[PDB]
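This report refers to the structure that appears directly beneath it.
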Amino acid sequence: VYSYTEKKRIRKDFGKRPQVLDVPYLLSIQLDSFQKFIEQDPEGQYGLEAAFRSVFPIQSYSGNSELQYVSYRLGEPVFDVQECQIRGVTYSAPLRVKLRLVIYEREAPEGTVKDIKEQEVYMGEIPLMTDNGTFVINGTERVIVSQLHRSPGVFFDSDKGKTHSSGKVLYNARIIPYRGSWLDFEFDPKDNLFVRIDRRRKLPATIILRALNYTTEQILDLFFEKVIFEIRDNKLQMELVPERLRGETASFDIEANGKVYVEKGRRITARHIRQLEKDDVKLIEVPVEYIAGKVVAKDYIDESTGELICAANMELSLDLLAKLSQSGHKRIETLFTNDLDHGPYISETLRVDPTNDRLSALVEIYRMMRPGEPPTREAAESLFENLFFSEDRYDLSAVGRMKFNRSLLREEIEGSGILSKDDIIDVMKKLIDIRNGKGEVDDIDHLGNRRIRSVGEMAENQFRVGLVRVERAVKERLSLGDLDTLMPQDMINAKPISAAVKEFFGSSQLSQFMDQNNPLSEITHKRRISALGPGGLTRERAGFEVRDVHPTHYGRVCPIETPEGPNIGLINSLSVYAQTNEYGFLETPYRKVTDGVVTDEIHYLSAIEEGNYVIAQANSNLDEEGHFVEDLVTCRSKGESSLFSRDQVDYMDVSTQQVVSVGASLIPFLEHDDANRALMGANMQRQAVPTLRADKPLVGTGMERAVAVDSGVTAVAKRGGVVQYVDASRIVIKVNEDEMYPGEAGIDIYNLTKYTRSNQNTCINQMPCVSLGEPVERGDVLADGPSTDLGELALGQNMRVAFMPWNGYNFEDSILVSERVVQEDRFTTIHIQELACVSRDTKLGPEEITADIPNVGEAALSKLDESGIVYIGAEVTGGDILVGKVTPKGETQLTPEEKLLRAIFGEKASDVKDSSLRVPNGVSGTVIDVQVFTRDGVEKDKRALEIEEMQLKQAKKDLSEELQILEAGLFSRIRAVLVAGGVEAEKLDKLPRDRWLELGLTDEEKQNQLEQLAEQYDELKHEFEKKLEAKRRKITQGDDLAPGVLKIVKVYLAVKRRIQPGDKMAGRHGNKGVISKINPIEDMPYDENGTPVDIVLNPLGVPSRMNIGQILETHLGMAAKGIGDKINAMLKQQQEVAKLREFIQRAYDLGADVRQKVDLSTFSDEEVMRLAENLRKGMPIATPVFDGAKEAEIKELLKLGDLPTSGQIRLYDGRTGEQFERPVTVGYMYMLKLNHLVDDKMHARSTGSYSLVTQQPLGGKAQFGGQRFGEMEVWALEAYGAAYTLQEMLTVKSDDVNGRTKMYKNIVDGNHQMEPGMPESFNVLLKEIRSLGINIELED
Amino acid sequence: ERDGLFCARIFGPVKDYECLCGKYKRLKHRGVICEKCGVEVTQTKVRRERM
Amino acid sequence: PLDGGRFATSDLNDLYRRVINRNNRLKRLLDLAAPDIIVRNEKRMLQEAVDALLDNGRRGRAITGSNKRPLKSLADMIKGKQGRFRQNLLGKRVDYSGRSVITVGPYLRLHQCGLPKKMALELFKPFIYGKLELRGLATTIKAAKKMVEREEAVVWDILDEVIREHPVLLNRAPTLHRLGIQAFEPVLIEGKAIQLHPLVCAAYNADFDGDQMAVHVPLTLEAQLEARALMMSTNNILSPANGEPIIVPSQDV
Amino acid sequence: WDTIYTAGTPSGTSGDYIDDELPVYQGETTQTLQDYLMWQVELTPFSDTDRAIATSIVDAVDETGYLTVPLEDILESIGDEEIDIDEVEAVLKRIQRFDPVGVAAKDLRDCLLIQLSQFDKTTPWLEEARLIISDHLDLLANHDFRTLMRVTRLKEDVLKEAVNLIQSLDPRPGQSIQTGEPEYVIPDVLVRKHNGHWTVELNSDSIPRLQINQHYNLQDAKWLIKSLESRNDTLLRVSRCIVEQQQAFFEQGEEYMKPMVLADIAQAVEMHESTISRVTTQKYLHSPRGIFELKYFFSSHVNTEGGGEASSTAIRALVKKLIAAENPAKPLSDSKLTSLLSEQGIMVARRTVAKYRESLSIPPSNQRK
Ligand SMILES: [Mg+2]
Ligand SMILES: [Zn+2]
């Protein structure tokens, strides 16, 4: 059951694994994000609602009045997308916000409602996204790239053993919010915790705790375990917990009930702990020596004196114990420390702590944040309260809170965006646990720790950024009176918001001009992920491990498509099936496996969730009921891969192309290519240039239709129907009544795009692919965009190729091309260019565009029309005039000489100067379009009037079509009702429509119904008259331009470029080269039938590169062309349709248990003949990336076409007629033409313009610059010993001015000799050094 | 401006053999210091070598 | 300069202005006999301004402009990879040079290269003017200028005359040893690509998949003789690193 | 709402400005007329004295290509007493044939003769045009064609062909070398009609991005911030007063501008006359009539017999209108003009009318017929 656009030409598929999930819409990532940004939200979680409710309500200091927000809305754009692109403006919509002002009375309880006034206010413009995920900013299409940044939350890291020379590892923990400051906890080489804020000066860790309402007793309670001391009047009989003794050796006699379980000099073992636990040993007799250095827990004071005995954080001593013994203290508390666990770190830091109370810590914090500034209590306390605990200054977001709680093992996902005491305490405890070997550090490259941020979120952030400034202005303004007449309209300004939005959309790092070589370039650009930009990494100070393929990239990021060079590893592409969470984490689909039966349930798993399961591969063979085959399957689990039993499997991949991007999925036989060559080919595939005609690959992968249709370059039927009108520039579809809305004429009109410029100055051109009267369905292809062929992606041409060396003309990646390739314009491209002439206004009068240029000949003005604008269709070269303009010179003193000049040669030649627009030198083409924009108030010229007439005719055409359909329907109804009254059949038919209007009847309801129908007819006529009037008004409206600008004229030129030596060609497998020669057709190798080859490639480039995919592609292309040749031979000698369909069914039935079923019994003979006519140049074939065709199937298909099974034939030398001594591999390969034309590379210079400061030649081809002769070339010349050549390079060719002039004069004079001097840059250096107060000079 | 970072009395003339006020011009006044403006009548390249 | 006939100040001018403002304010305060706690503050700010002018960012913090980036001091002009020494005095851009994409010529001899004639017409222009004036075709320089502009049929004969035994230097970047520059005798060809002898590619580390080369013209007699005797490809068959041949066959040969 | 542009020129830049460090501005060199002339001088087989004379000569060429000092000035400027004037004449003759031909000419007749000397002798009407230019070049300026015909002793057709050949030459040969690009002006205040009355508003091309560097000093720039605000306020107030007082100039063009001075605006805006003179200089406003400097609205006045005052610009416009529609057979003398303006209530003199006519660059009555 194939669609109409697919039934014309069906691609034979060699894949063998059934599909369980279709490829999604490829541009979801942009559309979903911007829809979240723009749509209304009942809550305030996303979009403009979240930004508005983040700021409003805004209230004054006195509380007397308040400004509040109610709702927002977006109006319809002024222009359409095509109009915006043509004119050069931004496609956007206006934002309207309903604010309200409330007044509170004074000397009243709370806020008394004196008056509330609500008003709608204009906030600015917001650019809108088109149907293809693009923005039209100033008439050019742009893409905003998604960003891969670090997720908010808490992250634990450690140095790898580098920060100190001792090899000890130092741990740290950072808190990363969405907005706010950074909070780092770090370990010192002396095991002292420290706290850092915003990478500032290191501070003691406990300063934060003391800033909070915390005391040393409470700190030690939080971070330490107690030890209880009872002095039972005999050697302080101690209580013991057995597990506390692990890792220790007895320092005394440890006994219970007179039995010493562990003696002095004996280490405590596990069995001794077992004995203690069994005996419940509590009373332990220890000497004073066991308490010689233990740290006291709390403060103790004698009950007699009452004075302080020992401070907190104090290690005991014999004298202190003796003193406290007589103080009547029997219960004492101490800390508990060890080495394998429960290490002392907080107590030592408290020892290093210089502060004592909360106020001192706050003052210290103020000193750290503000250096030298004399602090007070109020400023410090306010600053510390606002640093982390103010909603307006610190936000942790919702994803940040989720990650924070998930890191500390809390059962709640929700929370607040601010910190608290518990959060900091838990972070410190987790860091301590990791220090004690009771935790694991994070991995900052795991894709569970990296978040995706798209266009909507960035736009929301920028909008909030503008709203804060508007809020500040409102608060400053609202603090006054005069409220009896004030309205919110005079309260806010459009500039602080519209300026920010415009800046973000037009001048951000991630806002870029769209890549537009071909549809694949656009698709790749829109699915790109970047690690750079604001809030991201930098190209130099990024690292080495972030540029690496992490195991969690499987199914989420393509491991093959990345730009080689500086940005390798930092720019990535999305995978085919990859999605994002509601939090922004990439996830991928899997099939759930239950009871050993692979089901069809699809679950999207993220990197965190995926690591807990066992996931099979898509290569696994299954039965017909879903069960596996072998008792062992290859699976991934916990980041590795191995064999698992049939029952240990949890999931399974959906497809074999799940791990690649769109660009890499279009390479046939990818599994036979080395990864470097695959990367190079994937990059090269998206810089191909469209040609005059498209050509489907004839060896594909089955992904061509998806890329063709989801790119938006084609015309797609919105509703089903019949092609009522077809033309080279428009299509009109007559919609089925099953899909027509009530009360309308059902027609769809598509206006195709003809010869339009792209961002890369190439041609964009749509062509119809349907015929008159044929039926179409919803979603079918009606027109083909650039590089598309019947709805399939077609980036290149099918070339007949041979692999052999040919006299050294394919030496080292050179390409030998036939002359027949050039004769047929197979690689000919169209390039379009735009130029503009602006007639402005200046002080000495207005500039004028005219054809009467004072001092040019009649021949130069031959191609300008009566208005001074070049004709459409003219051929122009360098220096020709496109638009004629003059500029006023002003007025002079009017000496008698000037008066004589005015008298003789006319007064116009003395008032104006020639400032026309000319074709740049070295540029040709044909004028294909001129567009004129005139400011309002000024008068239109003949050219603009003709253009407006054309546009008005174009609009009137569609209006007339719809009106004609409705009129015909109404007249049909009128006549049908009229006959029923008793009117003659033939008389009514011969009566014209005007006569049908005027006719009488009986006095029944027939007359009333006829009157109603006539009134409806008149109303219809009036409505269409109104529509036409409005369209004419819009077309003929004047234009608003920048101040001073009076007129704008735009001219478009078009040229055709042909292939030539020096142009770059490539295949899809990383095999690039340069054309070296164009060979006459009778010099090319030919086979036994006299058929020559198109291209000869060197076979020595295959074995060292290991891109074996090209050889297999050549063999399969040969087979496909053989099938096409058989079909063509049958078609030429007209044979019966039965034989044709028999052979085509045989061709489609080939293969070893493929998944594609084609049945030709359900085809009519017309469909069979049309299909055979579409297959006569070769039957196209699809081979998926990792589910392709085997060698046996290729050999079978070769046998079907009566071709040698080895793929190698006998060739002959065209120059001598002699047979080459070995068989040669001849086939068909898909070649591309890359945008590296030699026309844009060649450059030369003898003398030109120089820099003003250094007096050296400038750089670049566009400036007619010179070539740089750097240090390494100087070293080479020194190594040779060529002193005079070097002195020529340094002096008389760069910056010795007198030497320059004298050398030129000598060369023209025939005397090759130089008189060198001193370069100017050395004098500049002397001046710059003397400007530093240093006396440097030449001498003697 | 006068006595500024680009003064013509200090660093020289901005045009070949022309003073700032315009009284003295052309090659026949070379080396003359105009009394009205104080600008020497010389080449304009001396602005590359006067500190 | 900007649009509308207005100018914007550069970094050195900004630093000079700040120094002058501080100096004027300090002078006025000192003449006015202000209290010491103010003249000392002005003196400190003047010292900071002078330090910023001489070497910005070395002491304290770099003062930034409108683009939130530090200004360029005099030391910045002097030093670095973008300073005078490394950017202008040790390497520089030159006249009489071009560049283009390289193709292969299997018919060439070891001392020959293939040069497009449009590049040659641009590179050898004063030689063409001299030869045109020498043989009476042009009496003045402007006549020769017009004749070369029109590309008449005789200027191609002149061009073939001037390039007959005049070598050119071919260079491919990066230049890792001295064999990255070599001298050849040009053969005028059509097209826009430079033809290169197959036996020298290994010396250049070059291949015909998109590489480009620069071409330079030696002017004086000493330079031409140095090209013929020191740098020509026929004098460079042995490596200078070791004693092995470098111009050796490979691949198809 | 501020008007949004319905058309524009798409910006020339097509890059992503990725690089975070770009060098300092240096500029390029330009080739003017004199650069080209000196380049041709160097490549000419002169001598040392000849090259010095050529340098002095090329120094005196102006933008139009005409010599601006007599040859005696050049001979004096050489500074050597052996050199005569004929050597200077020979060097000048050689220079005058440089490209473009006719450059460095003493006057128009010399330039035209130089250009005609280069045409081949087979050009048809060469001798006649040469005679016209050499002998009678002002009779052509008077468009006489009859006295010139009475002197040249020629028929009508030959004279017409000679005149057409003469007018096909180039009167300003040195303007071919175009080193300049048309520079423009940016209006600072825009005047538009709201509610039938003209109101002014500042142009939004400026830089209003109020920002501070709180990361690290900015106290001095805090004063410049409000200095800019003061500048904007004073400009807006002065322009608003000017437009409010001149509500009739925009509606009906000239002939209705009022005779205002600096003191009036100074009294209106409460500022010194010097401040008004400073603000309203080299600052422009854009109106649906054109771009005008603020100084354009200040003008003198003459006594009106009705008891009022008439601006000088209004009288200039009236003189222009009257002269534009004079009698083609016999034009109007300024005595007639002072009479016509007298009856309207404008009491001006006759020499004042002549001065106004001179400022407008209008030939006298005898030359307008
Ligand atoms: Mg290469
Ligand atoms: Zn002067």
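Following Swiss-Prot, chain A shows residues 2-1341, kept in their order.
Structure method, as recorded: electron microscopy, 2.8 Å.
Cβ atoms here come from the backbone N, Cα and C positions, even for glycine.
Swiss-Prot gives this note for the published mutagenesis A:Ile561 to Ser: Resistant to antibiotics salinamide A and B. A:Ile561 (mutagenesis position) falls outside any helix or strand according to DSSP and counts as coil.
Swiss-Prot gives this note for the published mutagenesis A:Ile569 to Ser: Resistant to antibiotics salinamide A and B. In sequence order, A:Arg548, A:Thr563 are the residues of the chain that are 6 or more apart from A:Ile569 (mutagenesis position) and have a CB within less than 8 Å of its CB.
Here the residue is the original one, but Swiss-Prot notes a mutagenesis experiment at this spot, A:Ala665 to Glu: Resistant to antibiotics salinamide A and B. For A:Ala665 (mutagenesis position), the Cβ neighbour count at a 10 Å cut-off comes to 24, with all displayed protein chains included.
A:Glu813 to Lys appears in Swiss-Prot as a mutagenesis experiment; the accompanying note says: Disrupts the enzyme's active center. In three-state terms derived from DSSP, A:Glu813 (mutagenesis position) belongs to neither a helical nor a strand segment and is classed as coil.
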Next item on the list: With H, G and I counted as helix, E and B as strand and the rest as coil, say where DSSP puts A:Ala665 (mutagenesis position).
Entry: helix
Note to self: Roughly how many Å lie between the Cα atoms of A:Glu813 (mutagenesis position) and A:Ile561 (mutagenesis position), rounded to a whole value?
What the structure shows: 26
Notebook entry, point to check: Do you know offhand how many angstrom separate A:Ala665 (mutagenesis position) and A:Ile561 (mutagenesis position) by C-alpha?
Noted result: 7
Checklist line | Intrachain C-beta neighbours of A:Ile561 (mutagenesis position), sequence separation six or more, cut-off 8 angstroms | finding: A:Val661, A:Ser662, A:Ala665, A:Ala676, A:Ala679, A:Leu680, A:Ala683
Check: What is the total of other Cβ atoms whose distance to the Cβ of A:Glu813 (mutagenesis position) is within 10 Å?
Finding: 24
Next item on the list: List those mutagenesis positions among A:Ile561, A:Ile569, A:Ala665 whose Cβ lies under 8 Å from any Cβ of chain C, in sequence order, or write 'none' if there are none.
Entry: none
